[PDB]
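Structure first, commentary second.
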Amino acid sequence: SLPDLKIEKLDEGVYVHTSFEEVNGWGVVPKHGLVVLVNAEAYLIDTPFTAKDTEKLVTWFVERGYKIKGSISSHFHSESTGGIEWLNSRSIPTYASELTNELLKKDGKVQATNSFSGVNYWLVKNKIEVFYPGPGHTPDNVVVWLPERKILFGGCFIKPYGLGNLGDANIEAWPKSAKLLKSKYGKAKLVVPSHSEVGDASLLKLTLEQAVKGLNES
Ligand SMILES: [Zn+2]
Ligand SMILES: [Zn+2]
């Protein structure tokens, strides 16, 4: 009995989708992603944990007149890639970095159909930018910047209260990656983490501090 998928408007043209999964140690984990709307078309910023919630998400937008143009996954964990199988099965384009696809392949998981690399990649010119700050939460973690509304989807890289699951983390690299991210997006109005409430650019500094503290404790 999991909480239902939630879809809530965050700003003009930007929705937060929240899906839930039981993960041992944490209890039920809420996972936030975005849906970005440009001219009657929708881009998914992360997928829900499951095919079922991915279909629910897609259908909600389809029934409101939107065409699903693609999804992008911020890292390989299922909280961000759980819907790739379903989307690929509906011939909806999926994106992930080369690094993410390699970690999916290695895990016996279905890969995104489209991949990219480099420090930054424009999923949609002037509207949706993918940025790779370096390894942290995972080796492949990327963020998504919406320059018009100044909204940064930080995913699991933004960890302002504690770093969380270190199983796939690069504790030595995270402070350098977090300094770079803070430098890059200090102009953010909103910063959307995966598992906690939306905040402002202070989440970037708080994440850096947590990364430093975690390195110094290792
Ligand atoms: Zn993760
Ligand atoms: Zn997470």
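Residue numbering in chain A adheres to Swiss-Prot, whereby the residues present occupy positions 21-238 in order.
Method on record in the header is X-ray crystallography, 1.9 Å.
Just so you know, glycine gets a Cβ as well, placed from its N, Cα and C.
In Swiss-Prot this protein carries:
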type	residues	note
BINDING	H95, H97, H157	Zn(2+) 1 binding site
BINDING	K179, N185	beta-lactam binding site
MUTAGEN	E105 to G	No effect on catalytic activity against ampicillin, various cephalosporins, or imipenem. No effect on resistance to ampicillin, aztreonam, various cephalosporins, or imipenem, in JM83 E.coli strain
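On the structure: features taken from Swiss-Prot.
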residue : record                   : DSSP (3 states)
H95     : Zn(2+) 1 binding site    : coil
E105    : mutagenesis position     : helix
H157    : Zn(2+) 1 binding site    : coil
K179    : beta-lactam binding site : coil
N185    : beta-lactam binding site : coil
Report the same-chain neighbours of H97 (Zn(2+) 1 binding site): residues 6+ apart in sequence with Cβ closer than 8 Å to its Cβ, ordered by sequence.
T158, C176, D188
Counting across all protein chains shown, how many other Cβ atoms sit within 10 Å of the Cβ of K179 (beta-lactam binding site)?
27
Using Cα-Cα distances with a 10 Å cut-off, which of the recorded positions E105, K179, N185 are near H157 (Zn(2+) 1 binding site)?
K179, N185
List the Cα distance (Å, whole number) between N185 (beta-lactam binding site) and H95 (Zn(2+) 1 binding site).
14
Counting across all protein chains present, how many other Cβ atoms fall within 10 Å of the Cβ of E105 (mutagenesis position)?
17
To which of the binding-site residues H95, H157, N185 does the lowest count of other Cβ atoms within 10 Å belong?
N185
